[PDB]
Amino acid sequence: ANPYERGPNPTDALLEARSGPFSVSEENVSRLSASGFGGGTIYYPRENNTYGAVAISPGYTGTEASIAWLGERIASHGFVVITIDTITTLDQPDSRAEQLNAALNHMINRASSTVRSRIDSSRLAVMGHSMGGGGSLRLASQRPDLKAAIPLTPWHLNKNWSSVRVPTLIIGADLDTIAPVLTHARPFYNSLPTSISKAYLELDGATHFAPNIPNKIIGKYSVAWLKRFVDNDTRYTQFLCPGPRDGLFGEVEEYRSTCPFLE
């Protein structure tokens, strides 16, 4: 038995629903209380248990409102999730990496006892939009103990992520003009090692802002990746391997992976 399995055996409907099977509560993190980031919102399952924890960063000029839906959706599948504001809206990716790390340490050490009692501090993940996604790659390269990273339409001047040893799903947007996939997402994916669990999902008919509103594909595969790697939950491998169908008449523009993933 894997002790980290939470919730029912998954279906496409379970992952495409607007909410997961867990009811969620929220805790505000004031900018005054936040050490090393700008505050945020913690979403957590009401059901008392331990869960993996996830920190999510917005991008340049972005606020926590740009990523709130995804914190709430992921928490509803059995995770403790913090959506942050950064110290300033103009912070660069490597500053965002430090703020992600600070947000993980906040959830583990400084949130309410209601939140801290629901966290398995050994099972952590990071995500982010745009510069936030660049920050996710940077922190993942520094912290091989993270269980997953999910950069969403990532932006970073560093193209070489050969040092990353964390299971990483990069989601790109085909029509992205801010972080074009030819110069950001695809080079990032191609530089990740062939020896890690990794995937690249390029959305069809998507701008750079696709992650900022509820999106069935982003929510399905984000949750499947977190389940597979944060919870070691091999019930979710079915969604990732061989993964969504791509090209002409597909669900996505492109999907690449290193399937099969080691257990």
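Counting begins at 1 with the first residue displayed.
How was it done? The header gives X-ray crystallography, 1.5 Å.
Quick reminder: no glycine exception, Cβ is built from N, Cα and C everywhere.
For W155 (poly(ethylene terephthalate) binding site), the Cβ neighbour count at a 10 Å cut-off comes to 26, with all displayed protein chains included. Annotation comment: Swiss-Prot describes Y60, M131, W155 as poly(ethylene terephthalate) binding site.
Here the residue is the original one, but Swiss-Prot notes a mutagenesis experiment at this spot, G62 to A (Swiss-Prot position 102): Increases activity on poly(ethylene terephthalate) (PET). Neighbour list (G62 (mutagenesis position), Cβ cut-off 8 Å, at least 6 residues apart, same chain): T89, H129, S130, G132, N212. For the recorded site, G62 (mutagenesis position), the DSSP three-state label reads coil.
Other C-beta atoms found within 10 angstroms of the C-beta of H129 (mutagenesis position) number 31, with every protein chain shown included. Listed in Swiss-Prot is the mutagenesis experiment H129 to W (Swiss-Prot position 169), annotated as follows: Increases activity on poly(ethylene terephthalate) (PET).
DSSP gives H129 (mutagenesis position) a strand state. One mutagenesis experiment catalogued in Swiss-Prot, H129 to A (Swiss-Prot position 169), is accompanied by this note: Decreases activity on poly(ethylene terephthalate) (PET).
Around the Cβ of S130 (active site, nucleophile), 31 further Cβ atoms fall within 10 Å across all displayed protein chains. As annotated by Swiss-Prot, active site, nucleophile applies to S130, with the evidence given as experimental evidence.
Under its mutagenesis annotations, Swiss-Prot gives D174 to R (Swiss-Prot position 214) the following note: Increases the thermal stability of the enzyme. All protein chains included, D174 (mutagenesis position) registers 16 other Cβ atoms within 10 Å of its own Cβ.
The secondary structure of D176 (active site, charge relay system), as reduced to three states from DSSP, is coil rather than helix or strand. As annotated by Swiss-Prot, active site, charge relay system applies to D176 (among others).
Cβ neighbours of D204 (mutagenesis position) (same chain, under 8 Å, six or more residues apart in sequence): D174, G250, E251, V252, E253. Record note (Swiss-Prot) on the mutagenesis of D204 to R (Swiss-Prot position 244): Increases the thermal stability of the enzyme.
When secondary structure is read from DSSP and collapsed to three states, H208 (active site, charge relay system) falls in the coil class. Sequence-distant neighbours of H208 (active site, charge relay system): residues of the same chain at least 6 apart with a C-beta under 8 Å from its C-beta are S130, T153, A173, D176, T177, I178, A179. Annotation source Swiss-Prot lists active site, charge relay system at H208 (among others).
Of all Cβ atoms in the shown protein chains, 16 besides its own fall within 10 Å of the Cβ of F209 (mutagenesis position). For the published mutagenesis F209 to S, A or V (Swiss-Prot position 249), Swiss-Prot gives the following note: Increases activity on poly(ethylene terephthalate) (PET).
The annotation that Swiss-Prot gives for the mutagenesis experiment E253 to R (Swiss-Prot position 293) reads: Increases the thermal stability of the enzyme.
Considering only the recorded positions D176, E253, the Cβ with the fewest other Cβ atoms within 10 Å is that of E253. Residues listed for poly(ethylene terephthalate), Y60, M131, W155, cover a largest CA to CA span of 10 Å. In sequence order, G59, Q92, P93, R96, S130, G132, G133, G134, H156, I178, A179 are the same-chain residues whose CB sits within 8 A of the CB centroid of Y60, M131, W155, the residues recorded for poly(ethylene terephthalate) being left out.
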